[PDB]
Amino acid sequence: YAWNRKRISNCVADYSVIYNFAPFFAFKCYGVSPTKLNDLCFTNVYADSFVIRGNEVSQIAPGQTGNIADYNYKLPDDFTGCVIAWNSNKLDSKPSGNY
Amino acid sequence: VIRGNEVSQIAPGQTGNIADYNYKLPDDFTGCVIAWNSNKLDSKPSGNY
Amino acid sequence: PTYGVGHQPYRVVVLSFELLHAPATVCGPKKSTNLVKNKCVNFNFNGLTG
């Protein structure tokens, strides 16, 4: 409900070091191929981050309906960015409960 | 044996580290790619080097 | 073993085939049929139907 927004600008962007920072699977993108980030270049880069459950992952996609997509975080009709998700069972869970 | 982020790189028409400089597939590639996890047989607590 | 799920080892076997231009050498369980000619039949010659 309170995702952070970080503006990235006026810097050299190397997208090949993204895989080393976090152990995800694939670099899912919609308007651009994941292969060809480095040769082209953009105007501004925005970063948004939040922690969800494993069922409501496909709701973060352009044109979806649910609970996360309707009241918490909605993507536009024409999204030209990338979405990344990975499991975090080892750093984000307690036996009593993560409240 | 590769890393988990590089399983997607075994595909025609892609770049990266394996597809550019280590193992490249042709653009007209026909065939099947079989990949499975091997953390039990190919990992050590000291480190597999 | 303490690494994440994206840094796990993955054994990969890539089965790469080539299309049939040479005489065929490798394939499996399809029973052969005695050849009959001069009749409108369905044939299966090394993987092509017609």
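Residues 499-548, in that order, are what chain C shows, numbered as in Swiss-Prot.
Cβ atoms here come from the backbone N, Cα and C positions, even for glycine.
Swiss-Prot documents C:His519 to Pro as a published mutagenesis change and attaches the note Increased resistance to human covalescent sera neutralization. In Swiss-Prot, a natural variant is listed as C:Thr547 to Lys, annotated with the note In strain: Omicron/BA.1.
If you draw a 10 Å sphere around the CB of C:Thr547 (variant position), it holds 7 other CB atoms from the protein chains shown. Classification of C:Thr547 (variant position) by DSSP places it within a strand.
Cα of C:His519 (mutagenesis position) to Cα of C:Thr547 (variant position): a span of 16 Å.
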